[PDB]
Every structure is written in C-alpha cells, then in structure tokens.
Number of protein chains: 2
Amino acid sequence: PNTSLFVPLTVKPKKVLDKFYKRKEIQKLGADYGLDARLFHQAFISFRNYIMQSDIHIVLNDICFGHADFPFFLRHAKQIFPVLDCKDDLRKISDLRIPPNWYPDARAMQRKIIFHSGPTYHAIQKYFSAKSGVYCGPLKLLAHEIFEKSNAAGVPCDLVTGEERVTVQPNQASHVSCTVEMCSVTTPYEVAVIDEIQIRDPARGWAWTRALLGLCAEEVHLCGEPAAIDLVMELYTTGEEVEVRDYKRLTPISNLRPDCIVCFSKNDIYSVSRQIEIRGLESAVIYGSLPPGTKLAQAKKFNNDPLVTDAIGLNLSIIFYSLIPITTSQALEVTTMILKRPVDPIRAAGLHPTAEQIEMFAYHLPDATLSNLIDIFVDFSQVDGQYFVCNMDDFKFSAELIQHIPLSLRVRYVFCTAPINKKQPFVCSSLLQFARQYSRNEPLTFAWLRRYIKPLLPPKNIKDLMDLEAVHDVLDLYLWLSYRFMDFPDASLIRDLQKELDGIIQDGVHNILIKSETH
Amino acid sequence: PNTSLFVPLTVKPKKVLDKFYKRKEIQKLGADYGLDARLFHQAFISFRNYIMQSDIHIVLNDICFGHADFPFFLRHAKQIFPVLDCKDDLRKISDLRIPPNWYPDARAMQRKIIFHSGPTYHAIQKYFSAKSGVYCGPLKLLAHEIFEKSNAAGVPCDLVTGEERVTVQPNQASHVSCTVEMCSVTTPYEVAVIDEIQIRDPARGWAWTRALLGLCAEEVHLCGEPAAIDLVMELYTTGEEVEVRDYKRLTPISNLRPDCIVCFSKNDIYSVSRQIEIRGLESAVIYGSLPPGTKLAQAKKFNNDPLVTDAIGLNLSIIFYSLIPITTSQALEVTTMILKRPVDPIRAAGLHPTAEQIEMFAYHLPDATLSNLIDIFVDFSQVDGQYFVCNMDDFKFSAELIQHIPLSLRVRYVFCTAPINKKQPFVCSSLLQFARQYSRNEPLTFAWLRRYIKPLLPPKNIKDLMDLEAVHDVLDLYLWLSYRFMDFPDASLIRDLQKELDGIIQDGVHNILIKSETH
C-alpha cells in the first residue's frame, strides 16, 4: 500500500494539538492503524485545520483545563483517507490467486492440452475436422484468414472480432474464428486453437491466460515459441496433461535480390520508398497503420507484377535498415544495412483487473478516479507466482481523457478499454465525442458521423493519408463500441462508409505522396 | 441438483489412477452416489493431485504390487463437495409443501375468506367498524392513507411499516395499518383487509401468500383483479369458504384537456416537462423516486392552481408517450402519443426461503456463500403445484455486495433483505458502510450519520436531486434496519434529519432544474 496513491479527501471545517503530534506515542499508535509518515502528517494538519477553523467539544473543553492521548483524530483521518477503513476488504477483492478457479467449466471438464512448439496448419486442420471448434487469433487478420478458409473449405465459420461479428448461417453456427479477447469461456467446444501463445505481453497477456484456462474444449491446441513451454507446464494446477510436439525451420538464414527491407521508423519507410523509385524499380509498403484492405492488396501484389517496418510477425513469401537497441526476439539474407544472445525463458502469464472488481473498488473508494482506482487495485493485488498484472497504461490514459464526461463506472470502464492510439489527436478527440454524447443520451447515427468525419478528398501528401487513417481508426472505434453500447445504432452503415475510405486510402497508397519532400 | 451450483472445496494435499478413472465400472459406481460428469471429474482430478502431491498408504502399497475397484475416492469426493453427504437432509429443509401448515393458528381458527373482485372502501369500512382489525398494504403509502383515516374517523390506528412503527395510544392499540410484510400471524384479529392480492409478484408474492394463509382474523377481505380468483379458490386446502363479490368500473375509456401523460423513461419525464413549460402551462411530476412528501404535495396540487411515469397503480382524480413492449396489465382518453389481448389467469402464489432455513443450510454447507446457499436452497426446494419460489435476485446482489464484511448468517440475512436500489451507487456504498460498522461493533449515531451524508445544499440540476434522493434512500435504509438491529440507536433523530431533506427536495421539485440542458 504505497500511500503515494491515496489522495486525501478535503474534509473542510492549538497548544496540545502541537504536542499530540510530536508525541512519539501518538505517532506510533497512528502507524499501528496504517498511518505512515505522509499519512499521519496530512491527517494531523487537516485535523488541526479542522478543529481550529471550525460532540468532540466535550473532550475539547476537558483537555484545555487539565490525558491527551486519538480516536477523534482517527475518525477525521479515515474520512480523509477511506482506504484505511477497508484495507482488508480491498485486498480480498483484488486477490487474483488460483486463476483456474475463475473458469469453473474448464475445471468441470476433461481437457487435453497440446502444444505445437517451434520457432500451425496441423492444429488448423484438426479443428476443421472437429465437430465443434474455435480459433483464437492474436491480430485482427489471422482471424479473417481462418474465417475465409474454413467456411469455404466446407466447414462454416462465424467471425467474432472486437469490430466485426458475423453469422454465416441464414438462421448460432458451430465454428468460429475470433480474437483471443472475444473467445467464449462458457460455450462447449471440441477442439480449440490458441495461436501465438506468448500470455507474456505486458498489456495483452491477460486474454491469452484467459483463453488457456477457460476454453470449454476437449483438445486445446497451442502454437508458439519453445520458450513458452516452461509456463504451460505448471498451467499443472488445473490437473491436465501437457503434450509437446516441436516443429523446426524448413530452411535457416542469418542487396536487391527480387528481398525485404525492414525499418523501425515511419521516417525510414517514407524514405526508402524514395530510394527505390529513384533507381526506377517499384516497392511495396506495409505499415501497421494501413487499413486491413490496403494491407492485403499490398501484400498480395508482392506475392504478375515487377518489402518496406511494422513487425511482420499474413501469408508473405520472402534487411534491417536499423537495429534500434533491439528486443532480441525479432524473427525472419536479413542483413544490418541478432541471435547474438539466447532467449531468456518465460516466467509468468498475465492477469488484469476486471470491470466488476473495479465497480466494487468504486463502492469502497467512491471519490477516487478510475485511473487511481486501478492503481489502488494493482497495489493490493495478489498474484500467484506464475502470473503478473498487465500494464493498464492505455486503460488509464483513456480514463484521464474522458474523466470530465459524466459517465458511470461500467460504461466508463468499457470506453477506456476501447483500442485507441494516443499519438493520434483526432482519435482522442473522437473518443471524447463518442463518450460525451452517450452521457447526453444522444445516439450517434450515420448522419451525425458523416458530418463529423466530413466523402473525404483523395490524398495529396503524407498528412492527408495520416488523417484518413485516423478517420479510419475513428470509424473502427465506432464499430468497437457498436457491439457494447448499441443504442451507436448505425453500425452496419458505417462499415460501408468505412469500406469506400479503405479504397480511397489504397488509391493513395500505391501512388506514393512521399515527395511532402518537394512541398 | 444442477451441479453447476456446487463449487468444489480445495482439499490441498499414477498408473492405476488413470485406469480407475477410465473404468466405466468406477464411472458408474460414482454416478450411483450422485457424481455426474462434472462432479466425478473434478473429484478424481483433485483425488489424483491429492495422492501424488502428498491410512490409505496400506491399500496404496497393496495395489502397486498386484482388485483396483473407490471408497477412498468417495471420502475425498465428499470433502470436495459436502452436498453429496447431506443431499437427503437438504431436501427436507427446503420442502415448502402444504404451506398452510406453517401458520397453525390460522388452522386453529374458523376463518371466512371474502374476495372483493373487480378491475375497496367496503372492506375499508368493514374493519373500521370491526372491534379488532388490520390493513395489509402493498405500497408504503396506502398504509399511511389508512393510518390517517381510521385514527381520525374515530377508530385509533397504529402504523407498522418497515421504516416506521408508531403507537398512538399514550400507554398496544387494537387496530393497525401495515405493509403486507409486517402483518402479524399470531395476533388475533376480527377483520383483515389484504389490499391488492396479486401474490403473483415474482419477488414479493411471498408476503401476500403469507398474509392470506396466516392472518389470525375471522373475516379475511381481499381486493384485487378477477384474474386472481382461480388461485384463492384452492387456497381449498385450508378448508375455508370463498366468497366472490365482483365490482365494476363506474365509467370505461380506451390532447391537453385539463389530461395525464404517462411515460416509461426518466428521460421522458425530464423532457415532457420541458415541452409543457415551453407553451407556458405548468405541469406536475410523480416519479417513484420522489420522497413520500413531495409525492403527496405534487398529487394534491393536481387535485386552486392552474400528470407527467411511475406506475400510478394514491387518490388521484384524472396518454402513453411510449408503450415499451408493454406488460398488457397496465390500467388507467389514454392515447398512444392495449387491451388488445385477454389477461392470462394467474397460476401460482409465492413462497421464499426463510432466514432459519438458510441458517440450517449454513450448518450443512458452511463454506458456501449466502448467494450460493440460496441457489442451493432453490434447487432442492419442493413446491406444491399452486406455489412458486420468489426470485431472490436482489437478496443475492445485496449479499455479493457485503460478502467481505465479516458478519454472521442471521445478521447477514437481514442486511441483504433490506430494500435497496442497486442502480444507486451511494446506497450500495452506504449498505457496505452500515454493514461494516456493525461488524466493527461501531453503533451508527446521528453524529456519524450527519457527517457521512454531509445540511445538504439546495439542488441546481438533475444530479443534485438524484443525489439528494439517494441521500433520502440512505436514511430510509438506516431506519429500515433501526427496527431490527437497534443497538442504529438514533432512529427518531434521523427521521427528523430526513424530514427537512424531504422539503429541501420538494423545494427543488416544484422549480423544475430540467434545463441540465443549458448546462
């Protein structure tokens, strides 16, 4: 309980008061109840300012005229800091021990865990065949990949992403691809594929742990680097049997051979592209900010036609311009115009604060802000050794941004759990807008949304593209929430408005605007 | 016994263990004793984890070196789930059959049941005249109505509500108005009026059934819709004679004629009021959240002066803005800017778990939570055909809220039986507070209560009013418990502190703040 977290509540309204404070007896008795150096102080200074600048009067009159040893102090001190009043209560609410309890159906079941080690398409096959299955995808692509494959290859696939939810069945279908966040924990499945189990992400590990411990499957297929094995070995508290099946690199490796250039700067991508079209030849570009369409159409054109930074970790058949140092976890001839050290095995999986935990922390500490509540939660939290609490840094920011909009805990919880890029001014602006009108009970229709986003103009230089992509993002935000707060009614319509923009973007993406330089 | 309810108790501490589990002989022998799919599993997995990660050693050594068929398993399985050990015992404790037994004095007596059908003031008259009588009111108004009438019209009336208990007699008086919950079952009466007998409420039916079957009267007067008749016909197990006496609507019916607008949104009430004062004219407002004073003073002013959602079902002499669909049970020219279908007759009356039942379920299942105990109770419960078990949904919530506060079954029972609105954050906060200090043996005095509720400031917009009304609620909560746990000593004092607020509220209620809109 680092008290730096506890902001004092302003409880607005001389001889012995000074002595009472100095007295190492009172100082110790204070510390006994939880009052440290800073707490005992702030408590006294407002206890003094309260008495003088304004029941107790009986004992007040009776110490004036001749003990001097505290409970009236502590009554004040506890309306200053309500923490102290419920320390024991908060600890229990943030006890995140024996996580495998939180999903009892996974415990109710016989589950076989199978781990396809190696630095894929077997598991993919094993659930196509499976009577009832599920995919759990890391990105918002690999989910679509399997959505397109399965339903076509003759095993219908539903899609549950954050931003899309599609039912193929003209009537709930019996197979679904999803982002690991969206994967059920109550729906009985037969085989489940948790792709990319590395659960180690300091901000996203939570959803993996969730999937690992909670999927109501009968076979649980993992696919991820052999460094992760140690962890799943003990994850055995749930009492299931681990099976490893190491795979290997078909061919290994440590110029412009028709080659892949990988940067770390969006400056370098807006540079190298220059370099290439200087010597006539024509380059592709894949930055993570590229709409999902223009990503594909720029990857497929490289896969008929005569790679330029985003960690490439879809199907792409194929040099570091910069090494800045590097996470020593990047994968792939690849020159430096790396495996120097061994990969440290993985230690702990990831948990995060729930809504409901925080809604309880709210009832205890009702004056605290979200940002602060989560900081308070994290403090009292209790993790078993093979788990860690995720970094809720984005969760907070999103909360410091909408703090003034008069929402309610639950709603406010969801809004700040929406995936935004801070470094995009228009998105943040937009979050506030979306949040502000909800409070005003002002449903955000296709009309409203059309005027707000301004049917955009074809891009010219690399600011317009940036704006357009943010205008893309803004639309994705509207969709993300459309599935949580929908009363955001014109969800389907926006996807259409979004779908042209994707091309209006692609248009400009082939024709790179990177020369900005001229003007 | 849906096993989803039975949470396994963590009983913390290889060849044949695997075979023993697979063996359909063991699997069946397990199921014989009550172990279903999920139960037999969880039991084995912790039986395996117990043996290996840690008497039995004799049989353990003796199967190693060459039958393999169970009782050691079942000893473990039953310290996992204590349910199994006392299934038969629990059933009997939750057998709610032949309810008319539970009140033997009603059986000891000659009782005549009379049913004033029709979609009132006769029964009201019949007990005024009665030497010893009782009223059983649905709301916390109709109880006060009769308390004011009787004692004045020259037949003294005591009041027993949840939140008030008043003796008029300067010395136990011989006549009482009450909420149906508070009505005795041991006090000998002559005539009893059970107003609004529709006993069908999925959460409140219990107290009606109680009154119907338990009032020690000589004439039992019912007043309620003719759909309820079928039920009271068989409620004849008690062996009394039913008398129907259908009444009718003096005048029937299917614009701003000096008219009544009825909404279903608190948004619409904060809207229509705008609409009315736009065209100069002046509107009344009655929302159910309005203190009992400001309800009257806003109904009387409409009943001298030149209706705006809460189901109006006190004396009010007089259009649906929304129909959302509708319960097809709403009553009343009434336009839609309804009787489309017939009313389905009523099927079953209502019972609920008692404290003492649960205090017994606690002695069997001492590790279960309240919320879960009641779910367990409901499961094993045994209802005769013309009764149903109420929805204890609020009872649970109130219990999930105070779960961490170290109270005792009885007390904890009462706290979560206190009437609160979940959707009011301050009330829930307050419940915890009231509950927390009881545990700390810290009686909640008028002083403590005064600082907590902060002598509030006149309202400005419609948040202050909401807060004030919750501050009202909080005070009502303090009173409700004041009559159960009183050691809450300053009951009378709070009612006074409450009584000014009622006006501080009324002040703001006439002067609607609804334009919030401007700011």
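Along the chain as shown, residues are numbered 1 onward.
If you check the header, you will see the structure was determined by X-ray crystallography, 3.2 Å.
Including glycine, each Cβ sits where the backbone N, Cα and C put it.
Under its mutagenesis annotations, Swiss-Prot gives A:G118 to V (Swiss-Prot position 207) the following note: Abolishes ATPase and dsDNA and dsRNA helicase activities. Under the three-state DSSP scheme, A:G118 (mutagenesis position) falls in the coil class.
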**Message:** I'd like to check the chain gap: with 22 residues not modelled between A:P13 and A:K14, what is the distance in angstrom between their CA atoms?
**Reply:** 15
**In the chain carrying A:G118 (mutagenesis position), residues 6 or more apart in sequence that have Cβ under 8 angstroms from it** = A:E225, A:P226, A:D246, A:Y247, A:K248, A:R249
**Message:** Given that 2 residues are missing from the model between A:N171 and A:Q172, what is the Cα-Cα distance between those two, in Å?
**Reply:** 8
**Prompt:** Just how far apart, in Å, sit the Cα atoms of A:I512 and A:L513 across 2 unmodelled residues?
**Reply:** 4
